[PDB]
Each structure stands twice: as structure tokens, then as C-alpha cells.
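A.B. asks: Structure incoming, see below.
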Amino acid sequence: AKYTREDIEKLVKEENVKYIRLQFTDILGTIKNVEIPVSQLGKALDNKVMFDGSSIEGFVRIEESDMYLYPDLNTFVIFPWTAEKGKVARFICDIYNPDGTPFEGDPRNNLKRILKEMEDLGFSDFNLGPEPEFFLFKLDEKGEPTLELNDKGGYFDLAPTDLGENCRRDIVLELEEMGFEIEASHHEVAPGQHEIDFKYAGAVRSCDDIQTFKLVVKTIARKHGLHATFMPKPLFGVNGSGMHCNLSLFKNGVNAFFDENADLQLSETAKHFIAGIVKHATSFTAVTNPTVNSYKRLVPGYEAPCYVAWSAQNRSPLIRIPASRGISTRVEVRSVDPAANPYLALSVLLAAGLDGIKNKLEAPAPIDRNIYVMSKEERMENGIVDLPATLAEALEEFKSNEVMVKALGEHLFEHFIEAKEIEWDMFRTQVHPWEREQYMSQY
Amino acid sequence: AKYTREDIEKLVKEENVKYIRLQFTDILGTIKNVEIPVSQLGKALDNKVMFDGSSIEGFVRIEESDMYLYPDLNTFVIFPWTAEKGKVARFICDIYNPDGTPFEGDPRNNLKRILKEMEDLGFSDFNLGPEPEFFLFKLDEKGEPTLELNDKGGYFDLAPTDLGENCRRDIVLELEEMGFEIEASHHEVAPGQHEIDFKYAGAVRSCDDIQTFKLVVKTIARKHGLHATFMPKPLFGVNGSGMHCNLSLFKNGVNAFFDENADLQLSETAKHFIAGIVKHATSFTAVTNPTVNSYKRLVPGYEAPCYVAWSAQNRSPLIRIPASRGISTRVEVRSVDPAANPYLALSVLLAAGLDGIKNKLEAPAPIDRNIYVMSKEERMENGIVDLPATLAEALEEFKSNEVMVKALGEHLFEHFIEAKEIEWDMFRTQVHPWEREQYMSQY
Amino acid sequence: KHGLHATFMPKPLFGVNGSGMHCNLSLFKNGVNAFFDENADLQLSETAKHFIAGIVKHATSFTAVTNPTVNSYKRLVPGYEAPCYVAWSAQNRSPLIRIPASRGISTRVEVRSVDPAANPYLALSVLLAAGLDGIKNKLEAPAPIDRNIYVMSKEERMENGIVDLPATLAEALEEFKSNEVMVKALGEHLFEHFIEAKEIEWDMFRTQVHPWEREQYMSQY
Ligand SMILES: NC(=O)CC[C@H](N)C(=O)O
Ligand SMILES: [Mg+2]
Ligand SMILES: [Mg+2]
Ligand SMILES: [Mg+2]
Ligand SMILES: [Mg+2]
Ligand SMILES: [Mg+2]
Ligand SMILES: [Mg+2]
Ligand SMILES: [Mg+2]
């Protein structure tokens, strides 16, 4: 462990914490929370706090449901801002049923499920290195976001300077001085676009850190008259945002993807694991790419993938293997975007990985040069399948895949489809202005 | 023939026509023309006038290819308003290849081609009674259309009073002067929505009239400071515009759907015709509903059909059989909208119809009870398939159907699919504000 | 009168189609069309094919006269049915010379590079000249095009007889003077002044700092 009961109780009093956030996540990755006064800390810690866990369903919510909040002492942090009438702290939580057993519909409990699944396969840890990219827009006079970007910088160029706003900096600085362990940051292709990358960790810790990240970001940028967004494709004709996930499996504390005397120094396991991501992509896209707008980013020309394939050096491969070996031997899935619920994504990915490891699946040819030109037909004759063009399509594929459905859980699954189909249904019946411009005088 | 080149030449003079409009239609429904001074009437009549035939292929045009214009003297018309300097007149023309053969790309030639099929099966005529519905919005100071309607009238309401505007009256009064045979007009179920019904007529002559119609409407509308539109679904949340087509088959000038001592007075010739529409509807939709915006009209809640089935009394059936019998015995198709290209719509329809007659297709049970209650499973488990949700689907479907492909023509089919696909691809990559509204703060 | 402004400016709007003024030409010898030869390939006479050949020869030279203004070279850009290469065909996307279908009396060569800003008396002078210079010297026309101008590369178009038009007024001018047959087609007075005015027009243009240049560099540098 990291923190013990009394360690926490000492921390709270000394640091003058006065407001605890009991933090959790809903199906739509949205970050929920029940918040108590410091004085309630005890009730909390004894796992006695109750709330309406149907909040987990998001808007598909129908009936109320009393559930318990189980804090996780090791996820205890004190927020650096705060300090008004006292400081704030949080606890990430696992949602239990009123009968003491963990609530399945909880995404955090769901990953812990597939993780245990991994251990039965005899593995030690599942590592994630995420690279979450975001846009910073400006807030208008009313304090309302606009389409104005925070700068005009590009890829990796030093911008903005150290005199003023410099969100990215102040974010990494806050994160670092707040327990985080960041690797690096940089400006991204599109103007106003940014990326912070954290050191790898185990799935749960990595997903918890992604949810805390987003928040800390959203927060910092608001503080500088800016609006942060993790919306995949906010603007047509510019780069969208994505969250490539760097994945690695350990066995007995040792990377199991690596192998010196091998080809590419990638272990047989590696090759199999990859194999799995290859055959489940089209059927797990709906989860890694959960919003309607997610598929507007999945268009050719913007670094984002569009076909199921893996390379070591290509324009925009679904999967790619970075240079480093040894401990850094890893598989990177580049489909995933920020909108995705980290817990659901990691669980649907781990699950597809293990599946290919379990059933010893044969990884396909690594793609050399050109998936862009090589038209549909040819691309097909090479076993290169296209991702779903729309959320609708993505759903029809997810619903067809037995193992992917099992990765979610009857409850999580049922409600996730429920949400997405209504989400799509709305967007489909909507008459966008584009239609009016194209058709109103034409016809 | 209604005129002889002498009555034409005579009339042109006594009436002082100074400008001839040789009008034809492109594959995209659009109404085109080449204008020549009266001093060239002779060159036109002798089928000598040339132009860029590839204009028929619309925006997917690549190379330029000359072609002739053969004016149909029976389609002669002297526009009423036209003055100052002299009058104007028109000729609907057929497109011929530089080498005397008819251009296979011309949608008007196509109809005539399918119509011939009909003749081979001994039927004399194929009749159409179209129900063209359209919206009327206001022009701003700049002469630009607005989202504001010219009235707040309702279904069959006495729209605009006989003082001033009354566009629907003037349209009809002008149409009647031009030797039109109008059955009756009326206000439709939404503010600014109008309808004018024509007397039944033969497929070609009626199809020609539809085109002329939208012209006259367009013209007079502006004349009143308004903007006519046949866009199937101008605005989300109100009724869409459709163009039902009352179809009937004649075997030597004697309605072949009528059958006195018969079940519902519908002959077996009729019953088959229904069947053909039923099986093919899903496949001919991309043609009768050519626009992206077309599928926003094909949504539950209005009178527009969302699934295949015929009935004599229903909420919104794809096929409906009106009361009148004898010479008035007809099948009504209610999916077609005013954006569809008349000549193509009839070819694809005649095509599915005849396909059902010659193959003695068995028509399904007519629906009666609320299909609105039966969901997919229920509807599915019966002869009730859903129509295509998006242009994309309507296209795949269409291009799958061998008999609906032979209905169009290789030339016409090649480009129609090309245009439509790009139309779709442009819409798919577009980022609409709705998306920014939904996601820019949620994520 | 109708409250509008007509322009014959070649390319008023970036990214939209430009205005051209194709020219259908024909030579008559004894009241008959010297271009029509019903019996030879494409019913085109040896007279006709020669004429075409000369246009192919002097195209890159006369473009400064048939497309005089600076804006004219903005229309000479790929994508809009305006020719960019010296070539001919009876049927292609954007040929410099097109041969229409009509035969007999209607047998003609259409030159598609000419824009409406050209001077009609100079554009025909130069065009007739390149054409007379072909018949006079019996010049051989190359092969027409099948279907690959914008498709291949400049180095590829090059590995054939297909050269590009000048990409600028300044470039087109340097080509105009290089040619003696074309210069003579105007003559001392017309030639000297045209050059003097066009060169100026061009120096004027090239010293100008545009909003585009400020949009890209003002901040980036
Ligand atoms: N790898 C990169 O930095 C490119 C990110 C790009 N926005 C994407 O969607 O993948
Ligand atoms: Mg429920
Ligand atoms: Mg990146
Ligand atoms: Mg990356
Ligand atoms: Mg073509
Ligand atoms: Mg109606
Ligand atoms: Mg009706
Ligand atoms: Mg021309």
C-alpha cells in the first residue's frame, strides 16, 4: 500500500483539509462525484456513504438505486488550488451494492475484472502509456467558449512563451507537484492543440490518472480564460484529437513483449497480442470511439487511422511499435480518442489482447508503404479492413462480437448500447445547416 | 401531334416570340437549357443545334463532349409573363449523339426506353398523377432566402386570402393559361407548405410537366418576394415535402388495374404491380430519394413512410390505394419526394412494377393495425422491412439490385452512384454545429 | 442597367472557375473550308493539321499576348478546365487545342487558352501567325492526347512533347521575345510598347506586399 487509515487522518488534520470529494466515473466516461465535509471522513472511510448509483447509467437513467461509496486510500490526493476556508482532497471510489458486493455496472470494477482475467493467464501487470491531446479555445465576454484558439503554434514548436498564460506548463507543473509522474509535453500539429504524456503504469492507476488529468486540465485552462476540450474533431479541416495508448504486458515483473533473439525483438506473445487487436478493432471501435463526432476524426489526411493494420513506421497505422526495446517494449493503439472512458477502453483492449494470446492468433503482415492510395478493392485483397464510417456502423459491429460484449458486462453493455443508439438517433434526425446550404436553392 | 412545324413557325410569328428556350434535364434532377435568338428557330427545328452533352452528368463532369438537341414540337409553350423586347418560348428536347443515335445518358430517353418495355407487354399507357408539395420562405433585404415562412396556414386551410400575394392561386392561374390540366391545389400541414395536383397524364408528358411546374413555381415565387423550395426536409421538427405518384397501367386505353367483380376491384395485373413495388422499394429509394436531406424526411412522426407495406387506409403507408375506381383505379407511391428526378423516378418505378407483373409476383398482406406499435422484431417478423436510414445505405441497397440497375442504364448508373457517393462523403466528413453543441463541453 | 457589374477579368475569385474565351478558327480557300478533308484521318486536311502544329509550336510564346494581364496566369492553373500544357485532342479534360465534332463547313480548330482580357485584334494576329507559320513550313503535328495530363508528372509530361505554359506574366514575356516569328506578328511599334507596359505591370505586381504574405509570415517569423 501507500497510505494507511491513520496516515490519512494525520494528513487531513495537518494539511487542514476540510472538503472531501468522493470521485467516480459513469458509462460515458463523464467524471461524477459525491462530496462531503471533512467531518464526514470517518463515515466515508468505513464504506458507509450512500448515493444514487443509477447516476452511473448517465442520461439513460430510469429508476433510483441506493449504493455505497468505497474509497481507495491509495488514491488519496490533496488538490493544490483550494485553501479558502480550508483545502480539498479526493478519493477515487469503487461502487458497491447495498449488499456489500461490488456493483458490476461500474467501469472501474469492470477493468479490475478483466485484469484478474489477465492474472489467470498468469500475468503480473498491464501497462498504459497514454498521450492525451487537447484543444484550448478562448472564452468570450459572457465567459462562454468560442472557436478562437489560444495560439497559432504547430507541431513541437516552442510555443507559447514563458511570459503569460502558458497553460501546458502550469498544468504539468501542477500535476508534477501533485504526485503525478509526467514524461514530457509539447504543442500539437493544429493551432491551440496540446499533449501531455505520463509515465506508464498499471491499467487501474493509469485510468484513474487519466480522469484526474482531464479534470486538472479543464480546471487550469478555465483559470486562464480558456476552454479545454477533449472533443475528437471540434473543427472540420483541422487535426482531430486522439489518445494513443501504449500497452505492455508483464510476467513476473518482466516485460513479456520483448525478446532479443527475436525478429524486431518482439516476443511471440507480442505477436499474438497484436494479432488480437487486429481482429477486434472494427468491433471495439464503438467503445474506444464512443461519440458521433469521434468518426469525423476518423477521416483520411489527419494522422488518425482508418484501417486495421500495424506498422513500425507508417503515415497513420492503427497499431504501431515505437523504437525502444527491453523494458520499453510496447504496443501502441492509435485509434483511441479522449472522449473514451479510459476504464472501458482499457478493458475492451486488454480483453482483445488476451483473446489473441489465449487462442494463439496469427498476427498479419506489417504494412509497408501505402494504405492511403491502395484503393478499397486492393486494400481488401490484402486483408486490410476499414473501420466503421459512423457510430451506427460501429455499434452494429460491437454488438456482433461475442468476446467484446463479454469484456463490458451485461449491465455496462445493455446501457452503453442504449445510450449510443439514442445519441445516434438524434444526430440522424437533425437537419444540419449544411443541408440547407446545399439543397435549399438547388432543389 | 399537337402542332406541326408550320403552326409552330406560324405561331412564333403572330405571337412575336423573340427568344427560344431549348430545355433538357440533367441526371441530378436539375433543369437546364440552351437559349437561342428567334433567328435560329430553323436551325433548332432541324436538330442542328449543339452543346456540351456532358452537362447531363452534372458536377461529376470531366471531359467535354458535343451533342445535338432535338426539339419536341408537341412540347411547345409560350411563357405567359415574358415581355419587353418580345416573348419567350420553349422546347423540351431529346439529346442525340453526334452520330444520330440517342444519348444513353439522357434521363428523358431512359424513360422512353423503359416505356417501350411496357409496350412489349401490351400496355398502352403508364399514367402519373403527382402530388408536388413545396415550401415558401421570405427573402431578406439582400434578396436572400430566410428560415421564415410566408404564412402560418394549416392542412387544407384557406391559405393566403384573395388580396395580394396568394402564390398558390397565381401559380395555378398561370399554369392553366399555359394549357395545364390542374386537378386542384391546397395548403399543406405546415406553415408555408403548398400543394398543386395535376390531372393524370402519360409518364413522359407528366414528367415534363413536373419539370415545367417547378420552373413556374420558382419564377412566380420570386415574383412575389418569396423563395420556393422543394427541399424534402427544409426544417427539423415540421413536416417534410413529398411527391406522391399516383400510378396506373393501361391496356389499350382502358385501366388495367380496375376489376369490377374482384377482391377490392383490383385486378391480378394490379396485385402483381403492388408486389413489384414492395420487393424493390428498398432498392429504388436512392433514386426516388436522391438527396442526403431526403432521409431526414423518412423519419417517424409525419406522413412520410419509413417502411415497406401497402394499405387502403393507414397512417403513412409506402403504397396507398385511393377510393375512386373504374378509369380512376390507381396505385399511389408515397416515398418519392420533389427532389427526385422525375424521369428517373418513373423508370425505376415502372421497372419494379413490370418486374412484378411478368414474374407473377405474389403481393403481401396489406397492413391495417398500428404499425407504430410493432417495433423492429414485430415488423421484421412480418413482411415489413424498414427503408434505408441514410443515403449511404440507400446506395448500397440500390447498387445490389440487378433489376433496378438495368432500369437506369450503364451510363446513368455509373455517374449517379459517383455523384451520390461524393455527396455523402462530403456530408460525412463535415463537422456540424450540433456536434460542437453536444460535445464541446461534455468532453 | 440591371444594377450589376460585368467583368471579363480572367480569374476574379480564387478557387472558383475562371473566365476564358476559346477561339474557333478556320481557313477558307475558294469559299470552302481548307481544314476539311473527307477521306483522311478525322476528316482533317493536311492544311488543318499544319495549322494546329504551328499553334503547338508558338503557344508558349504567344500566351503573353492571348493572356496579357497578371491575373491571366491565375486561371492557368490545374483544376478548372483551363489548359496548362501545350497539347491537342478531340476529347480531353482541359486541352489547349480542341477539335469540335462538326465537320464540313463547321470544321474548326478551337484554341482554349485565350481569355477575354486579351486584345481580339492582337490575339488573332498572333494566332493566325502561328498558324500560317505552320502551313508555310509544313510542320508536323504530334499525337493527340488520350487521357493523362493532370495525372502524370511534369517530368513525365516532359518525357513527351508536352511542355507547360508560362506560369507567370513575367515568364510568358521572356518567352514572347525569345520568338522572332511572334514578335514580327505585332511589329516594332505594337511590340515595343506592349512589352514596356507589361514589364511595368509586372514590376508593380511583384513589389507589392500582399495580405497573403502577411497572413503567413507576420507571426510565424
Ligand atoms: N501522434 C500525434 O501527435 C498526432 C495526433 C493526431 N491528432 C491524432 O489524431 O493521432
Ligand atoms: Mg435500465
Ligand atoms: Mg500524439
Ligand atoms: Mg502518439
Ligand atoms: Mg464520366
Ligand atoms: Mg399531400
Ligand atoms: Mg397522398
Ligand atoms: Mg468551348
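Here chain C follows Swiss-Prot for its numbers: 224-444, in order, are the residues you see.
Method on record in the header is X-ray crystallography, 2.9 Å.
Keep in mind that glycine also has a Cβ here, set from the backbone N, Cα and C atoms.
Not my notes, these are from Swiss-Prot:
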| type | residues | note |
| --- | --- | --- |
| BINDING | C:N240, C:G241, C:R298, C:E304, C:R316, C:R335 | L-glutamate binding site |
| VARIANT | C:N253 to D | In strain: PCI 219 |
| VARIANT | C:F259 to Y | In strain: PCI 219 |
| MUTAGEN | C:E304 to A | Highly resistant to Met-Sox inhibition. 8- and 2-fold increase of the affinity for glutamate and ATP, respectively. Strong decrease of the affinity for ammonium |
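In the displayed structure, how are the listed features positioned relative to their neighbours?
C.D. replies: C:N240 (L-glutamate binding site) has a Cβ environment of 12 other Cβ atoms inside 10 Å.
DSSP assigns C:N253 (variant position) to coil in the three-state reduction, outside any helix or strand. Non-local neighbourhood of C:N253 (variant position): empty, since no residue in the same chain at least six residues away has a C-beta under 8 Å from its C-beta.
Counting only residues at least six positions away in the same chain, the Cβ atoms of C:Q266, C:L267, C:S268, C:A271, C:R326, C:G327, C:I328, C:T330 sit under 8 Å from the Cβ of C:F259 (variant position).
In the three-state DSSP classification, C:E304 (mutagenesis position) falls within coil.
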A.B. asks: Looking only at C-alpha atoms, tell me how far C:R298 (L-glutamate binding site) is from C:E304 (mutagenesis position), rounded to the nearest Å.
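C.D. replies: Computed Cα spacing between C:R298 (L-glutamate binding site) and C:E304 (mutagenesis position) is 9 Å.
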A.B. asks: For the binding-site residues C:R298, C:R316, C:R335, which Cβ has the most other Cβ atoms within 10 Å, all shown protein chains included?
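C.D. replies: Neighbour-count leader: C:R298.
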A.B. asks: Please report the distance from the Cα of C:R316 (L-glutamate binding site) to the Cα of C:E304 (mutagenesis position), rounded to the nearest angstrom.
C.D. replies: 6
A.B. asks: Record lists C:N240, C:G241, C:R298, C:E304, C:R316, C:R335 as binding L-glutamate; longest Cα-Cα distance in Å?
C.D. replies: 15
A.B. asks: Hey, which of our recorded positions C:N240, C:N253, C:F259, C:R316 end up with a Cβ under 8 Å from chain B?
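C.D. replies: Cβ contacts with B, in sequence order: C:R316.
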A.B. asks: Including all protein chains displayed, how many Cβ atoms other than that of C:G241 (L-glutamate binding site) lie within 10 Å of its Cβ?
C.D. replies: 21
A.B. asks: According to DSSP, collapsed to three classes, what secondary structure does C:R298 (L-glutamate binding site) have?
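C.D. replies: Reduced to three states, the DSSP call for C:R298 (L-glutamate binding site) is helix.
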A.B. asks: Starting from the Cβ of C:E304 (mutagenesis position), draw a 10 Å sphere and report how many other Cβ atoms land inside it.
C.D. replies: 17
A.B. asks: Measuring Cα to Cα, how many Å separate C:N240 (L-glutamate binding site) from C:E304 (mutagenesis position)?
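C.D. replies: Here the two Cα atoms are 8 Å apart.
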